[PDB]
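Contents: one structure, followed by commentary.
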Amino acid sequence: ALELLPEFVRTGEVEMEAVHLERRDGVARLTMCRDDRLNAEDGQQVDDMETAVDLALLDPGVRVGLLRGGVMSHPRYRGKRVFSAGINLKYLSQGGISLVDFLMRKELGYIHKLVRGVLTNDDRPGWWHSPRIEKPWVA
Amino acid sequence: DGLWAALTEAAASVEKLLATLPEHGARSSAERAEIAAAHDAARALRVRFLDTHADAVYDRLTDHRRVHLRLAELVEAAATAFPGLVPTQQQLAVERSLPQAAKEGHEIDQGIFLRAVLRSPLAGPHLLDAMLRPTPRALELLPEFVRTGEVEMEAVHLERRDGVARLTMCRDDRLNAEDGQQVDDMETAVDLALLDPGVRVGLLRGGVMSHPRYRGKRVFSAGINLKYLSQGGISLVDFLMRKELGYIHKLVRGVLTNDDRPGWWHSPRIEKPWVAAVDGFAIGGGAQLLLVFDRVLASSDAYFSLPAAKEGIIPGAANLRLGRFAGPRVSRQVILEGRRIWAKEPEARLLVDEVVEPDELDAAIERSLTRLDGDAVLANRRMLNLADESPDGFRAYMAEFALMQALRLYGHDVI
Ligand SMILES: CC(C)(COP(=O)(O)OP(=O)(O)OC[C@H]1O[C@@H](n2cnc3c(N)ncnc32)[C@H](O)[C@@H]1OP(=O)(O)O)[C@@H](O)C(=O)NCCC(=O)NCCNC(=O)Cc1cc(O)cc(O)c1
Ligand SMILES: CC(C)(COP(=O)(O)OP(=O)(O)OC[C@H]1O[C@@H](n2cnc3c(N)ncnc32)[C@H](O)[C@@H]1OP(=O)(O)O)[C@@H](O)C(=O)NCCC(=O)NCCNC(=O)Cc1cc(O)cc(O)c1
């Protein structure tokens, strides 16, 4: 996230496997876009996701976050958006859902950030009262 | 009086510019304005003549309310016995060939006729009684059905089982999109269902759909086929009227049979309770029918609407019934503003009886049919309808419909 921050601030657009971030009118719009699989979660999405949140929080140009689902390609839902079909039942049997790298990283990672924000380094005026940068989010 | 010929020269002029002028689509503007003015003076006359001579005209076509004639028959008979009053077979033919966008609107005359007919306290109850009598194609396949227990027809799939005449709307292409051929398989499914002594309760549901957007899932109905509507495939008589005076009315009062079988004195009509199950959705005529069944079931993922509001036509007999189901307030939010009630929102209980998850709808449905068996239900049903909707009520409404609808057919925006 700190890697793609500067690029994001100047660009206003970051494209990532599962999530598609984009700043607009002060909104860090995230877009769950698994145009195959109904946004079925998996420990790689949990990565694009936690990065989408961070960037969204650290971009001074963002005031409000938005989480929605992109249009789906699959036949049962072609041309229609879908929010999420939970966890990928497949990788679950196959041994692809990490207890740590996914199940835990998920609840201690991005989901927690949506509540309390990104704990930043003592750098920028205000840290004494707000060591964490939080912002309102809309789903 | 001399109203007749008056009317006649009127259809005369119209017949004239019916050739002189060029195809519809290349006229101008006193070209159009002239045919248009003509028609008006003609239709205007068609009305005045009937307001004072309908019963006569009707009496001559039916040997004084002595011969029951169905809609098609009656309008045809009318055509050859009173040229100018209503289109002839062929005349319509020319019409149906063109697309609903370029027709001269000859149906409107049938609309003016059928109206005056139902407006009479003599002819109307008779044209009605006549549309309640078993449909030939139905008396044709009756014996075969009774021995078989299965009739396969283009749009509908009938089947008797455990005393249930299960009908199954199966347009495995087009979401059961209604069309004047379905309205045929439908009215036959009902008749057979009613006349089969082995049937006690009817069931109307939607078969599984083949189309990609819905492959492997059932769908109740997507209303009327918007396509054939523009193309000129929706008959004012053979479909829009036949529909509300044909099967939909039978689901309420039953099949008017012949004096044959003991009991006719107290029950000249055989009626039975019917149960409708909704899968996916009930849009249009699909929804309209739910206002006539004894029990409506729907999966929680469903919704209903008639959302022809800003451009479409009149949603059948909904304007007549939706009132008694959900008040004048909702009634208008639905039909006037085009709103739709979702199966699960509280207000869905004004239309549906039970709402369950699709993976238990089957049992909800079965356990449903067994509850309307007794002859106690036949009586209570029958009285309840006598109260909800009465003979005069339906007649008066269907009268104005006959015309109103006609005009709504050949109206720029609907086209
Ligand atoms: C959503 C559905 C009902 C859709 O039904 P349909 O309209 O019948 O579509 P389908 O044909 O079944 O699926 C469309 C399409 O998406 C794919 N799809 C749908 N759901 C999934 C999931 N969950 N994973 C992967 N792919 C999926 C499906 O495989 C199809 O592609 P194909 O298999 O090639 O045909 C169905 O897909 C389904 O039942 N999915 C099961 C949903 C499910 O149970 N998810 C389980 C959720 N359980 C958790 O999230 C657990 C969890 C998650 C966490 O994030 C954290 C945590 O602590 C715990
Ligand atoms: C139901 C829908 C919302 C479904 O959306 P989707 O999931 O987006 O499916 P679609 O891809 O649009 O359609 C699936 C499939 O069914 C076909 N379909 C769907 N609806 C129809 C209708 N109404 N007719 C014909 N074919 C239809 C559709 O053309 C598709 O096949 P393709 O065209 O080849 O793709 C859509 O099909 C739709 O909007 N239909 C419009 C429904 C409608 O407005 N019906 C109008 C109802 N108006 C009346 O019933 C008026 C009426 C009827 C009467 O019976 C009596 C009377 O007095 C008055």
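All chain A residue numbers match Swiss-Prot; in order, they span 149-287.
This deposition comes from X-ray crystallography, 3.0 Å.
Keep in mind that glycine also has a Cβ here, set from the backbone N, Cα and C atoms.
Experimental mutagenesis at this site is recorded by Swiss-Prot as A:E189 to Q, annotated: Strong decrease of affinity and the catalytic efficiency compared to the wild-type. Among the mutagenesis results in Swiss-Prot, A:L237 to T has the note: Strong decrease of affinity for DPA-CoA and 2-fold decrease of the catalytic efficiency compared to the wild-type. Slight decrease of affinity for dioxygen. The residue drawn here is the original one. Quoted from Swiss-Prot, the note on mutagenesis experiment A:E255 to Q is: Same affinity and catalytic efficiency compared to the wild-type.
Among the mutagenesis positions A:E189, A:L237, A:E255, no residue has its Cβ under 6 Å from any atom of ligand 2. In this structure, A:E189, A:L237 are the mutagenesis positions from A:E189, A:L237, A:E255 whose C-beta falls under 6 Å of some atom of ligand 1. Most Cβ neighbours within 10 Å among the mutagenesis positions A:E189, A:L237, A:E255: this distinction goes to A:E189.
Annotation note: A:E255 (mutagenesis position) sits in a helical segment as assigned by DSSP. Rounded to a whole number, the distance between the Cα atoms of A:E189 (mutagenesis position) and A:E255 (mutagenesis position) is 13 Å. For A:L237 (mutagenesis position) paired with A:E189 (mutagenesis position), the C-alpha to C-alpha distance reads 9 Å. A:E189 (mutagenesis position) falls within a strand segment according to DSSP. According to its DSSP assignment, A:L237 (mutagenesis position) is helical.
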